[PDB]
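Working notes, beginning with the structure itself.
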Amino acid sequence: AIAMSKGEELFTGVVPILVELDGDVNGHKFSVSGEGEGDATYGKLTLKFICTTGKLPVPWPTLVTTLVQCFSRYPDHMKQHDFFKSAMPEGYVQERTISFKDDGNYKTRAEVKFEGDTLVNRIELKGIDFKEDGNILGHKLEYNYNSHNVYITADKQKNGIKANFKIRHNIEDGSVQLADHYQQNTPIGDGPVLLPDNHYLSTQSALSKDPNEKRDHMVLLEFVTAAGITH
Ligand SMILES: [Ca+2]
């Protein structure tokens, strides 16, 4: 009857989300602002992102992973493995290196936490060693998004988790641009967190445009469900 974590209880209903990103890729500076809502009961996110600095100097798809895994649906039998909600409201630090095959890399640091009743994701992104006419700076990536598995393991030493996964970005010629993700999350607060057994998040994302929106932007619908442990 008691929740597996105090934080879990913060997610039983619809939660408004704000996303703020400042980025610099190969010296191209940009900012992204996002608003929407999440409903963890259904592993559901709906968000609209706008590039507030003009044209985005990288493809929108390359920023999806960076731009709230606390909205994942953990099945009841797996709720003792939900690190993300357990760190709330104080939140967690989420860091990644995203290595684009035969191209540059993003390094990201984010803090995900509640501000009032709003779930906020604040991110700094740094991109280096991109090729001027590779798939990223050359904008050769299709505006779509594949379905992936995010493999999570406990990091007991750090009182947190790691994740490893491979993102596949479709290239306009029919090929694929791999983006290898290595990920670390650690709690911001001093409260206890849930350290999970090995499992994965199964993700699915749909990208669209707002037909009235003139700014460079991305509308996103995403479903994420934890899996990999039986009852
Ligand atoms: Ca165990």
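One-based numbering along the chain as shown.
The deposited model was determined using X-ray crystallography, 1.7 Å.
Placement of Cβ uses the backbone N, Cα and C atoms for every residue, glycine included.
What Swiss-Prot says about this protein:
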MUTAGEN   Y145 to C  In mut1.9; shifts fluorescence lifetime from 3.03 to 2.74 ns
MUTAGEN   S147 to P  Increases fluorescence at warmer temperatures such as 37 degrees Celsius
MUTAGEN   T203 to H, W or F  Results in significantly red-shifted excitation and emission maxima
MUTAGEN   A206 to K  Abolishes the tendency to dimerize and leads to monomeric fluorescent proteins
MUTAGEN   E222 to G  Suppresses the 399 nm excitation peak, leaving only the longer wavelength peak at 475 nm
Between the C-alpha atoms of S147 (mutagenesis position) and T203 (mutagenesis position), the distance in angstrom, to the nearest integer, is 5
Students should find that the Cα atoms of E222 (mutagenesis position) and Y145 (mutagenesis position) sit apart, in Å rounded to an integer, by 10
If you tally other C-beta atoms within 10 angstroms for each of the mutagenesis positions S147, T203, the top scorer is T203
Taking all protein chains shown into account, the Cβ-based neighbour count within 10 Å for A206 (mutagenesis position) is 11
One finds that other Cβ atoms within 10 Å of the Cβ of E222 (mutagenesis position) number exactly 21
Close in space but at least six residues away in sequence, with Cβ under 8 Å from that of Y145 (mutagenesis position), the same-chain residues are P61, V64, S205, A206, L207
Mapped onto three states, the DSSP assignment of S147 (mutagenesis position) reads coil
